[PDB]
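A.B. asks: Can you keep this structure in mind? I'll have questions shortly.
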Amino acid sequence: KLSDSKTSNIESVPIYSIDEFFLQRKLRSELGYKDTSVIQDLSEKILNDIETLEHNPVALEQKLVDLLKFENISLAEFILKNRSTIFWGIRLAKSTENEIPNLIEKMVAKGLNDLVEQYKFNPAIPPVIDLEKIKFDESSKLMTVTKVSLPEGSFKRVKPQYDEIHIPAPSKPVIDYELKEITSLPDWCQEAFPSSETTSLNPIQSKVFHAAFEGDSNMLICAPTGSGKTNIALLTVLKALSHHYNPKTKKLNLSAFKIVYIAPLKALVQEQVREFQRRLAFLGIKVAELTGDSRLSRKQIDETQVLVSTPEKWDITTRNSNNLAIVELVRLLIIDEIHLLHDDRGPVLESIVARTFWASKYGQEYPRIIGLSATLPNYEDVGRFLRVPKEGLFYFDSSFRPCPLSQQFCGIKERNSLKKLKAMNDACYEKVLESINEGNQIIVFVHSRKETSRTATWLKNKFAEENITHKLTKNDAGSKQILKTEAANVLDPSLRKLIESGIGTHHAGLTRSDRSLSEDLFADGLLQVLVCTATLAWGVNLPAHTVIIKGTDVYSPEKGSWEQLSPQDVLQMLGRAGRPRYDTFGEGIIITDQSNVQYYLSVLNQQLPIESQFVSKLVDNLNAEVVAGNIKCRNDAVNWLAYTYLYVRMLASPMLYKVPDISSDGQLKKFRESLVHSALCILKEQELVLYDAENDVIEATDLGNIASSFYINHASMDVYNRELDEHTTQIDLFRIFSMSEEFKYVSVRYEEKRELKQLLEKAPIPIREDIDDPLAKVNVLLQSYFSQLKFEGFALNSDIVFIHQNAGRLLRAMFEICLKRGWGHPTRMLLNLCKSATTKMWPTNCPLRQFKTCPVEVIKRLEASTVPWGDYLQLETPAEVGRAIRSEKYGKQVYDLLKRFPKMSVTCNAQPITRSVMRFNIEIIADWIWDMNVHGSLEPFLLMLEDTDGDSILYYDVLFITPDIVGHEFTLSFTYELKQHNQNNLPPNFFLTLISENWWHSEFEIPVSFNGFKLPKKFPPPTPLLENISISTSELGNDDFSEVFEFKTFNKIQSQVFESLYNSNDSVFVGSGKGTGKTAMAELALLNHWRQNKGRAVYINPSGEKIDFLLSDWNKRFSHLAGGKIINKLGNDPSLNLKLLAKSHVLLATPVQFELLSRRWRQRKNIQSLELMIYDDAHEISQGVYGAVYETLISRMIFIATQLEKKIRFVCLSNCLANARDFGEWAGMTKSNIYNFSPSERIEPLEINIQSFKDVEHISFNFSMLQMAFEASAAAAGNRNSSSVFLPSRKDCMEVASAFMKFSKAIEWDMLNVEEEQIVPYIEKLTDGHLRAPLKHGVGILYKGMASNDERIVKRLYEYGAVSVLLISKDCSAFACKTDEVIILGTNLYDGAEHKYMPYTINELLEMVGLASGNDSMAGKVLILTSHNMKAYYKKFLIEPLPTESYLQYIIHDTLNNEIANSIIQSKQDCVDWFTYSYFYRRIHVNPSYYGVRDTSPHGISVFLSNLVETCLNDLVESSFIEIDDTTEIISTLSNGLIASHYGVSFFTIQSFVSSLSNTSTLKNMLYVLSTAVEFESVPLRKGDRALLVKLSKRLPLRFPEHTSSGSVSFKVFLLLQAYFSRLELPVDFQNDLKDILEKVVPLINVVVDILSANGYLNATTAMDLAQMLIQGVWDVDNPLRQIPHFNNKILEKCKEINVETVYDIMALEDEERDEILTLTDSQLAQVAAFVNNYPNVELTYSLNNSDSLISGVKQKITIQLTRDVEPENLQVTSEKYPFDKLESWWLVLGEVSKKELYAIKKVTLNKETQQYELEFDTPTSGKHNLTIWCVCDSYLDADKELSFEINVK
């Protein structure tokens, strides 16, 4: 443990780590005595002083101060704290014969504490090699053979200034194959080849056709200059497309299919993207240039199938693990210009090909490997490299060129400098005039940039001197016209004069339009000569008859000098020689020095060998692989090297690669080992990787990851690692930058010295380096680039270009390094430096400059204003903007930009979970207009939490701002384990900074917590268990009880609490780990409660599944043994539930369900009749709102026990907690029996594994985790321990199932875990097809919404051992299929609420973990796969349970309003009085920091409560929920709040409804209003489901209002309720979402209608009509028979024929009629009977006490009699669509239709066959009125009855 100072972990030492050599190591290392003997004697003396000193630690401290020479006191302190521990620890390790005495001696010497503490816990020889010796010393000339061979017909002609060595054009070849005609091809590809001039493939393209199109073999095609690579590629592309094209379907699967094209330069890449885009458009395939210049633009790249890119972008892409997801998809790889293997880039291509054939692993399929090459020797070896058989290995010579190319080599002989300029110029003019005089055009390549125009001038003047006739025109009447007319120049450069002489200049730097209009002139035959830069050879396809190369000797900043033109450039340039259709032959001519002669010949006549340059970067490519985890020992690298070109070429030729001994090693194993070690130890010593040389183990480090993933050379990384201090400031960073390997050879030429010094003098950032020093040059040029200066010299320009080219990735690497080390200012500065690096601007410049569309004149007025830029942002009007910039015109413009500038507003706070842990909660709003044109698809932001100083970085993350989160402010939270320094001494404040990754002066930072906080006191100890092999079924009084538990023995931890449960009648708490058996504990309390004949018993549990099981379980074991009725509860019908409570001895309910009853304990007598209440899984009283309600419940029951004096017994069952004391005192527990055990108290052994993976914290999971998981799973299955895997969702289960099939079907372990024969019948149980083929291969699946039969089958099959691999959706944690081993794949799940990925929490994960119990002696095994940001937290809180805090603070309005409603709380004081019974109140005192308490003092807490309540009460009266009768004052409930409390709806939902519902609102509007309820926030919102909702919105008529976000759940609800009304077929997800939605509707629509009916708005009758639709699952507009169960369209249709519409006609239907209509099965028929024979029929009889004599405005009473045809046995409503219970309730309504006024209304339950109700109403205005009485049912349709009558008013 490395640190600048002593920590408590470093200080204390355990015995087992104190080995036989510990002390001397520690002394020697700590003190610094390299010599052995010194420490050898010293340690002896120290231990002797420890031994013989029978005094004290002080005397030893003195003696140690003496021996350790008064310094290194921390060492003395190490010795002091571990005096006896080390002193005896060093002894025990020497021998057992010494040990046996030493334990006794140590025990007798009172050392027993340390002993209990103790009990409580390759034959390698490395050969060094010189990498310099291995790399080729011959420099630019890789000529391995001086002997060149020319074809006959060639000849040498000597001339005064040069030798002309020329070779004639090659003869046409005689192929013995007939070419494929364009029409001879298959049908689906005819447009892959244009209506060509020849309509046939050429010989090269024809011979290869077989394997290239009909076969799928890997291959290497080596062909001469310009072989039409496009078509050759297209053939193979078309072949790859084959096995994805559907058989009969004339369409093509553009999924699970990708192709890639690798080309040397980006230009050619773009050219091929163009040539492959429109060319393959007809197939519908999309092509793309791989935006490798963006790592964010690799997520959206997936929509394209054809990728064209550079080797480096591809290498980075494939190397970075995050992209491994889509690598498997590729099945075709075309490498263009493979012959670069000899070039410096080769190692990359080699690395890629190596990568392909290396980590195939599970894949077993290698993509189509196809290489396109030039004709050069060693094509043989490239074959063995690329795995090419002879069936694909092809080789063509110059003869098969589409246009034969003649050669002429000009060898200049000059000794003079300038005279060579005329040597080239005269030799050029010789050939310019030679060619042009022969009636054809020419093209010329130059060595530099502007040189093209300098050469153009010389040639123009040389002809003006003489001819100017051959280049003038081919016809002055029809050519010089355009030359003088349109071809005459409009463009602006000097070309105005040049172009008129018939010459061209394609300079890489001219305006695009100029270039276009320029090359179009050479194309159309006007210009007779085109001079150009190299770029033309790579980009635009513009052929010419003769090509001439001038210069050849080119400058290379990488080497800081000059080198000969590379072979590839020459070949590519000659790639533009000739015109196939027009010319019979082409021609190439070269101008070079006689020193070169043979080299360019060896290039252009098949002599240049292809040798590997891999060694040069071997160390880098090795590092990359080690990072990938593909190398862990030497032999991995040894095997890795076998897939390289180097290897093959070494095998083929050991004498050229300098291998000493192939004689012994012939396979080159030993050599590979040596080389591998030789590189690996360099990586070791440079701190890239960690390597144990002897024992063979390799582990990549942060630096290695940064090195590989950011594509940096190891040397630079070393420099950065070693030079970069934590104290580094701006000035040093530039020097650190300069020292990079990339600037190794930056020569400070004296020619440049003057011009440089001019800059160096006046640089804005100090440079300590002298003018004659590379570092200074680099620094200057970079700082110059940041000011975008201009230079005249080519030498300077090329250099600064190179610099600013690499500066980006270098600086990014530096930043990442600084961030990983946690150094503030370095990263802070470096980010802005990277920004300046990319944006060409200093932080002193105004960001308006950064916009591509901005006011030019405005900015310079701001840069020179001295005014803070941030002050312009708050100018909220174009006027002030116009003022600020001194312009009306540009004000209106820039105003829009200010409003479009990335800016945010943030706020946050601190929350101490526990002493050592601080939680940070932040809330952020993004405030700008997302102008896509500039912002792009995404704006990243660096989030950084740092210390007081701004030095050390505490926490960091990256926030990704997308378009649809702007304006939509949101929250985020994270964990920081508090610094041990700060933990003891409170610091003032931290700083939370947020800065844009690429926008200037967006930075905004703020402080955190500060205002003072009290950290919770460190947790007290748990209560361990004393020895028990005790308790039995016979300790139970009744023998009948003994037959319940069966297992005579009681579980270990379970037996302990027995006495205080089975016997004692006291309030009791049991916190026991989940999986230990609390379920069985609960039963004892009941058995005691029962045997003593107490009374009604209430079992509470939020876990629905467990309730559902327990009901089905208990009445099979308990009901008939003592006369008890057990029954559960559906909260959806409180009225039913009340009766269920009254009608049962014991019941099961969720917290909210029972709370819904208890919230009127005042009236409901059967509440206080209770005596026993069991509170299972109580730990969830902190689980949000439902938990807050759960808290409120038990709080109430306490309050009831108090207020009604009669005591109630509380039996709380929970999992492991923190300080149970609060929970105990809260529930009035006897402090004696509030048991609380720790997690590590499990009755069985559990072994939890946890693994961290990088770059997954913002996604579900990745490939490595999947592989890991399946490895662990199969490995577990191999040992008869079946495995259960938890996944985020069903989708993932399916995908992972497929993954299981491919994974298994490619290895040894791959079985069903059972016979392949006996299992077949169960495949016939496909009630869900999805599970067919997966389970068929031995993988079980489980998901929410699964059919009952499926779940039965699969789970039972799993238990039978039919499958050891179980896949479970997180949702189904409830389905507790306990197993031998559990796996957790990913801990993140996306949520559209917070608009990001959300992590698993302790409870879910724990509930998952609980499912572990190895067969008897076997340990239960758990594997958790997660991210780096979470591992610490999980391992922290899974062993040390998280503190249970109160969520109650969020539901204050609801509970307060409810308590006010029952007139329990009447005064302000009574609120606080009530609060005293809550966990919140007892918990806010022990951690006032967590709950936002302003003052830590108890006084402050009381103040907090007072202020809280006051604000709440004001909030309540604000929206008319309560009324405060002033004076003590007294408070009373009002309508809205009374409704809220009555039905149990959130305050804000009510508020929303009130201010949204109107007298003009309609059915649609009421639906929309309904969908906005707060209660729907718990409804899922899966990633991308919106797309599905849009698809549904086109099937449904009602339109969601466009003036609200469709990324909200209200949208989903609004649509799905319609889908429910329309009985529309839905997905498996939406139906569960639908069920969840429907669960919460019944007591909501009642609130709607009750709101409406209170204001006298007759519209209430609408909301009712809505209520019916919700219960029968149909629009109230359809045939009254559709609501009947199973009445399909056939029956519905038949009913027309018999003239039947109403339900009444169906029950009145004769039997002989049913037989011909009801074709349904018996069950369905039974349901039909169940619906029909309960369909109510009522008769309405109004009886007004006096039908005329009413006083105006007097409250006249009317009596309404409701009668029923029969006595109803059961008001249980039936509906095949509504999946709950419900009463048949009726609305009585009295209102005036003409005035839309409802006079009276009454909600009733029509139980008796006849009854009557009294209503009273306000007599309306004087005159006469038409009153109408409705009687409607809220559960059925078309059974509604109405009456109307006239009234007269005085």
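Chain A is numbered as in Swiss-Prot; the shown residues are, in order, 271-391, 420-1825, 1841-2163.
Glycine too: its Cβ is placed from the backbone N, Cα and C atoms.
Checked Swiss-Prot, it gives:
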BINDING   521-528, 1370-1377  ATP binding site
DOMAIN    508-692  domain 'Helicase ATP-binding 1'
DOMAIN    718-921  domain 'Helicase C-terminal'
DOMAIN    1357-1533  domain 'Helicase ATP-binding 2'
MUTAGEN   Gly858 to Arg  Reduces spliceosomal pre-mRNA splicing
MUTAGEN   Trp938 to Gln  Strongly reduced unwinding of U4/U6 snRNA
MUTAGEN   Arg1107 to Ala  Reduced ATP-dependent RNA helicase activity
MUTAGEN   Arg1110 to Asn  Abolishes unwinding of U4/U6 snRNA
A.B. asks: How many Å lie between the Cα of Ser525 (ATP binding site) and the Cα of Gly858 (mutagenesis position)?
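C.D. replies: Cα of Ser525 (ATP binding site) to Cα of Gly858 (mutagenesis position) measures 35 Å after rounding.
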A.B. asks: Looking only at C-alpha atoms, tell me how far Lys527 (ATP binding site) is from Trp938 (mutagenesis position), rounded to the nearest Å.
C.D. replies: 31
A.B. asks: I need the nearest neighbour of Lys1376 (ATP binding site) among the mutagenesis positions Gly858, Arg1107, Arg1110, using C-alpha distances.
C.D. replies: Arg1110
A.B. asks: Mind giving me a neighbour count for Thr523 (ATP binding site)? Other Cβ atoms within 10 Å of its Cβ, every protein chain shown.
C.D. replies: 23
A.B. asks: How long is the line from the C-alpha of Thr1374 (ATP binding site) to the C-alpha of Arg1110 (mutagenesis position), rounded to the nearest angstrom?
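C.D. replies: So the alpha carbons of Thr1374 (ATP binding site) and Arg1110 (mutagenesis position) sit roughly 52 Å from each other.
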A.B. asks: For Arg1110 (mutagenesis position), just give me the three-state DSSP call.
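C.D. replies: In three-state terms, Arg1110 (mutagenesis position) counts as helix.
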A.B. asks: Out of the recorded positions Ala521, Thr523, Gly858, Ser1370, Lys1372, give me the one sitting nearest to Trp938 (mutagenesis position) by CA distance.
C.D. replies: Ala521
A.B. asks: Between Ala521 (ATP binding site) and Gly858 (mutagenesis position), what is the CA-CA distance rounded to a whole number of Å?
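C.D. replies: The Cα atom of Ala521 (ATP binding site) is 34 Å away from the Cα atom of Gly858 (mutagenesis position).
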A.B. asks: Quick check: of the binding-site residues listed here (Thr523, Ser1370, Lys1372), which one has the Cα closest to that of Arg1110 (mutagenesis position)?
C.D. replies: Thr523
A.B. asks: How big is the gap, in Å, between the Cα of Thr523 (ATP binding site) and that of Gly858 (mutagenesis position), rounded to a whole number?
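C.D. replies: With distance taken Cα to Cα, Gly858 (mutagenesis position) is 31 Å from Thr523 (ATP binding site).
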A.B. asks: At the Cα level, what's the spacing in Å between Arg1107 (mutagenesis position) and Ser1370 (ATP binding site), rounded?
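C.D. replies: The separation of the Cα atoms works out to 54 Å.
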A.B. asks: Inside 10 Å of the Cβ of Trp938 (mutagenesis position), count up the other Cβ atoms and send me the figure.
C.D. replies: 23
A.B. asks: Tell me the Cα distance separating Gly858 (mutagenesis position) from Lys1372 (ATP binding site), rounded to the nearest angstrom.
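C.D. replies: Given the Cα positions, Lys1372 (ATP binding site) is 69 Å from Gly858 (mutagenesis position).
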A.B. asks: I want to verify one value. Collapsing DSSP to three states, which class is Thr1374 (ATP binding site)?
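C.D. replies: Reduced to three states, the DSSP call for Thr1374 (ATP binding site) is coil.
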A.B. asks: Which residues, sitting 6 or more apart from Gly858 (mutagenesis position) on the same chain, put a CB under 8 Å from its CB?
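C.D. replies: Spatial neighbours, sequence-distant, of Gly858 (mutagenesis position): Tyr1043, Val1044, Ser1045.
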A.B. asks: Among the binding-site residues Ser525, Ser1370, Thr1374, which residue has its Cβ surrounded by the fewest other Cβ atoms within 10 Å?
C.D. replies: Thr1374
A.B. asks: For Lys1372 (ATP binding site), list the number of other Cβ atoms lying within 10 Å of its Cβ atom.
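C.D. replies: Its Cβ shell of radius 10 Å holds 21 other Cβ atoms.
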A.B. asks: Three-state secondary structure of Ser525 (ATP binding site) from DSSP?
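C.D. replies: DSSP assigns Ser525 (ATP binding site) to coil.
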A.B. asks: Taking 10 A as the limit, how many CB atoms besides its own sit near the CB of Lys527 (ATP binding site)?
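C.D. replies: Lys527 (ATP binding site) is surrounded by 22 other Cβ atoms within 10 Å.
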A.B. asks: Could you say whether, by DSSP, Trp938 (mutagenesis position) belongs to a helix, a strand or a coil region?
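C.D. replies: In the DSSP reduction, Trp938 (mutagenesis position) maps to helix.
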